Protein chains: 6
Amino acid sequence: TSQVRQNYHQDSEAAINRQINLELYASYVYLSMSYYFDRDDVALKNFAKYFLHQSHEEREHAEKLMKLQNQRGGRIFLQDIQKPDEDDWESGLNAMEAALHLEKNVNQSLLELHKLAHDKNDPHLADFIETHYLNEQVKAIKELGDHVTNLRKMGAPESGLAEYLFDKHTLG
Amino acid sequence: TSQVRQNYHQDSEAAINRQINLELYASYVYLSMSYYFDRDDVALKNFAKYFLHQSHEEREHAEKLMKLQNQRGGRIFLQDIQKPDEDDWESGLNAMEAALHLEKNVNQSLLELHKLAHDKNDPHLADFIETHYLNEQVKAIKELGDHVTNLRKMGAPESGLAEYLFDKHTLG
Amino acid sequence: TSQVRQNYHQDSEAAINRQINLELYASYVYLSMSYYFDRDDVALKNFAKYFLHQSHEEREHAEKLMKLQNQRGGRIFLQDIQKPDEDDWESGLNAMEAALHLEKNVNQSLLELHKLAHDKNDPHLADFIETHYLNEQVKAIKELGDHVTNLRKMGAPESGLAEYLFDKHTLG
Amino acid sequence: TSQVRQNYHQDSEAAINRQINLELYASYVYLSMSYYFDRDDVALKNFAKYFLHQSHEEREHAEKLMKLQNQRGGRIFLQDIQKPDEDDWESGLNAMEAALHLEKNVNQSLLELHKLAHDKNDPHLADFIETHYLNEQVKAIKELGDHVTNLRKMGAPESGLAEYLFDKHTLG
Amino acid sequence: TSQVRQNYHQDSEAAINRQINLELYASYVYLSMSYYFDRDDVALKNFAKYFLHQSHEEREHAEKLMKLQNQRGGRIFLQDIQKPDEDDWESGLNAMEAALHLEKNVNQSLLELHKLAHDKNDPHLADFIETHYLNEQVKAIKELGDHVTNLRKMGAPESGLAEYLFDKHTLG
Amino acid sequence: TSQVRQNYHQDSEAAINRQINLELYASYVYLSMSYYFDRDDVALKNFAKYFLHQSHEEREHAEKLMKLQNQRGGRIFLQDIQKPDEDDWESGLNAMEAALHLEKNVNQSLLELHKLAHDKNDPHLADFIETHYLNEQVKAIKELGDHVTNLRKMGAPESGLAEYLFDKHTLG
Ligand SMILES: [Ca+2]
Ligand SMILES: [Ca+2]
Ligand SMILES: [Ca+2]
Ligand SMILES: [Ca+2]
Ligand SMILES: [Ca+2]
Ligand SMILES: [Ca+2]
Ligand SMILES: [Ca+2]
Ligand SMILES: [Ca+2]
Ligand code: NI
Ligand code: NI
Ligand code: NI
Ligand code: NI
Ligand code: NI
Ligand code: NI
Ligand code: NI
Ligand code: NI
Ligand code: NI
Ligand code: NI
Ligand code: NI
Ligand code: NI
Ligand code: NI
Ligand code: NI
Ligand code: NI
Ligand code: NI
Ligand code: NI
Ligand code: NI
Ligand code: NI
Ligand code: NI
């Protein structure tokens, strides 16, 4: 038992390791999306920059959870980072839709983590999730929804013009 | 065939995808090491900072190879990022030794990549490797060797004093 | 024999004179394209500026090879600069496609020059080509491919709107 | 007929295309001279810089005439740029004499262009030539004459000392 | 075997020790030349400064190769630095000619070192030589050739005036 | 006889040439020591920096004596610079002891040079030695003695910790 450990359930510790993996996974999905838009036959530079920024953010999310694990005296166990479910993300609209789906999955995982913390009467963990993760997820989901809506209304993905102009005026 | 592709062998393209994976793997190993030294029962903050810096560097290495793949008209295929071979890195000396071994493995992979590029008469790829990777590897290996030597001479890993003082005066 | 000449094969010297001519030729093609977009019945000012910049760059490429010839003790022999294969470049998309083709031809010439240097065991010439020409060509080809892709996806050349908006938001 | 064309005779348009070619030719002659003085067995760096500056100026002359052609609604037709009449320019004095001869030939062409413009009652073209070309030519010819005179009086080309000192104190 | 050593042939290691000695030797030759021009019966202060600068440069060349040896895990073995082949360098022209000969000898040694590295499939060593030594040698040889040419054309070594004026206007 | 020579005995001139050689030799010993501490299996960076600084100082000592030789109208005759008596300097303490021995040998040579100058009634040479060399030697010897004392008291060379900490806190 860690000399610092206090009111930290083993289920919470395991859940934090799973969330670390999920955040690293999200980082990897976004990296893949980013360089898809860097392809010479896609060539939407601001889509690429947008998803690269997201990738680096998700890495920060993971590192803060690793720090949390050690803060509470839990022990980090890393697992493989699975490659994303696609190699070719099709279009700006499709990538944005996939990112929305991803962020809602991460959000669901965090809400389950919060539920667990509360069930185990761990207010420090509950508030850590509340303070550093829940509103970030709500903001990310809202932003992605906004982007999907505009791309759809503009005529994406069929209109290459639409994705070009969205890349310039929204993501640029 | 990509409209940009020229003098880029399919073996080179495959080799670049493998090197991307190896760089991401190195990034993950270093992340694991970093947070090992953040444990309350290890608590060497400058070892932790050193390996975290290395982790972020390796991520830059991977991203530059992904950019290269698209520059030459190859196609990125990501694979799982395997978890590191240890969860507990034992000591500062042991971690440094493991990092040395890792950098020499990455170096061997890059020398084979250069050999392939030269065999396929790809001077752009050969010089990309020469210019951006080979001396970086030699410098990294020399630095890690220096660190291992000093930690050994100081009495690590048995002397917790040695690793403490090395953390303060070399890594800090 | 020049007092400075050393390890410089006569075939390399001849090849450098041919590359000088090819760089001056590229400069001239780009000059022609530039002023095509300055026509009152074409009137895409940022296409014009883009190709004029390219023209001046190619002139720098030629001058650096002339300097190289004298550095190694070879002797410059200039040849006519052939007029470009078109007087009317049709459209922004068509010009970009022609520029892509041109840069790949120049690249092929440089890869053959590097192959020759290596065959004649001239590492100074090989590395001169590697360092100052090969990645510049890869970058130019990637950029032109990106531009072609976007113009195609936007609806060029049929959509005069597409080329107008690309001129404003990408080239401007 | 161009929508902008007004009071612009087809003979004037053709004459402007010929003058464009002559300006590009002058640029090429000066480029050749410049790198002749960069040879290790000539090695007069300020002669080289002087003629390189002249080369870039002549390119500006050509570009302004191309702009003029489009301003008036004429159509640019480029022709080959002939290689200069010498590969070896012999000496600083000889190069200066050849440049003087060249500038007087260009001047003669411009005076004929002005005569044509006036014959066709084209005061815009006449004044364009007057304002941007005629005094530039007179100044260039006077400067070259001054240089030839001094080099002759100093003992060039036989005195290598003379050309060395002129390179340092006049061209430097 | 050094813990850092990788893909570093014993022949390469020996060749690097020989090149270290040759660079120190060049430094010594230039030191000797420098103070020859400091003699009261020679008294060309800018020749003296020129060769002293060269001496210190060659020392930097040697130190970078010593660093390289340790970077690759080779072991430095120094040898005597032979005194130069002359005590009296005769004249500015003669010294410049001797320096040209010296730089071409050093260049030949470096080209053989590069050939060896390539034969032993050592791209890190090949590119180290390419990047830090080959163009430096080409530039040095061209500069010395230029100086020899001007001194000859001016009338050196018979004209003490020529060497005086060259010292003032080129080396000063 | 030099036009500047006055009250300068041939024995003094010869002695100055010997001292030039001894100063260059000291520079070389210190260069060797410096890069010994740059080895991956020694890796004391501040020992390396300390002896490199000493090497460059000794080179300044030699150059000032060469200047002196020409000031007095003597003639410089250089001799080989002998390689140092060791390739492997064992330890920080051992190197410091060897440097102390070296500086006392150089000092003995300078005291004999001063004795000679005084015997030949050469007060300019005597005071040159007094002013620029004797106290520098006393200071160097005292510093090296201080370093040896501290390294011994700390437990060097057996304590790798001692040399590490001395490198950090005294030489750094
Ligand atoms: Ca998998
Ligand atoms: Ca696995
Ligand atoms: Ca033709
Ligand atoms: Ca290279
Ligand atoms: Ca012709
Ligand atoms: Ca000898
Ligand atoms: Ca010896
Ligand atoms: Ca005194
Ligand atoms: Ni996010
Ligand atoms: Ni996240
Ligand atoms: Ni779903
Ligand atoms: Ni690294
Ligand atoms: Ni890496
Ligand atoms: Ni192993
Ligand atoms: Ni280009
Ligand atoms: Ni080019
Ligand atoms: Ni074709
Ligand atoms: Ni080869
Ligand atoms: Ni002119
Ligand atoms: Ni002109
Ligand atoms: Ni004539
Ligand atoms: Ni040099
Ligand atoms: Ni050198
Ligand atoms: Ni010879
Ligand atoms: Ni000293
Ligand atoms: Ni000394
Ligand atoms: Ni003794
Ligand atoms: Ni006395």
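Chain E is numbered as in Swiss-Prot; shown residues: 6-177, in order.
Cβ atoms here come from the backbone N, Cα and C positions, even for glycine.
Per Swiss-Prot, the features are as follows:
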BINDING   E:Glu28, E:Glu63, E:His66  Fe cation 1 binding site
BINDING   E:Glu63, E:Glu108, E:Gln142  Fe cation 2 binding site
MUTAGEN   E:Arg23 to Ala  Abrogates interaction with NCOA4. Fails to localize to punctate lysosomal structures
MUTAGEN   E:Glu28 to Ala  Reduces iron binding and oxidation rate; when associated with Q-87
MUTAGEN   E:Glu108 to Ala  No effect on iron binding but the oxidation rate is severely reduced; when associated with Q-87
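Using Cα positions, the member of the recorded positions E:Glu28, E:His66, E:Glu108 nearest to E:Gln142 (Fe cation 2 binding site) is identified as E:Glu108. Between E:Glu108 (mutagenesis position) and E:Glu28 (mutagenesis position), the C-alpha separation comes to 10 Å. Within 8 Å of the centroid defined by the CB atoms of E:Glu63, E:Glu108, E:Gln142, the record's Fe cation 2 site, lie the Cβ atoms of E:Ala31, E:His66, E:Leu107, E:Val111, E:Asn112, E:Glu141, E:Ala145, E:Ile146, excluding the listed residues themselves. Calculated from their C-alpha atoms, the gap between E:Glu63 (Fe cation 1 binding site) and E:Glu28 (mutagenesis position) amounts to 6 Å. Excluding the listed site residues E:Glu28, E:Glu63, E:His66, the same chain places E:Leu27, E:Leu29, E:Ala31, E:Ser32, E:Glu62, E:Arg64, E:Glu65, E:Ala67, E:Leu70, E:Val111 with Cβ atoms within 8 Å of the centre of the Fe cation 1 site Cβ atoms.
Checking the recorded positions E:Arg23, E:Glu28, E:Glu63, E:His66, E:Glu108, E:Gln142 against ligand 21, none has a C-beta less than 6 Å from an atom of that molecule.
Rounded to the nearest whole angstrom, the C-alpha distance between E:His66 (Fe cation 1 binding site) and E:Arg23 (mutagenesis position) is 13.
Long-range C-beta contacts of E:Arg23 (mutagenesis position), restricted to its own chain and to partners at least six residues apart, with a cutoff below 8 Å, comprise E:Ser114.
Shown in sequence order, E:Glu63, E:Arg64, E:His66, E:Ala67, E:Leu70, E:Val111 are the residues of the chain, 6+ apart in sequence, with a C-beta less than 8 angstroms from the C-beta of E:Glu28 (mutagenesis position). Note on E:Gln142 (Fe cation 2 binding site): other Cβ atoms within 10 Å of its Cβ, all shown chains, come to 21.
All protein chains included, E:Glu63 (Fe cation 1 binding site) registers 24 other Cβ atoms within 10 Å of its own Cβ.
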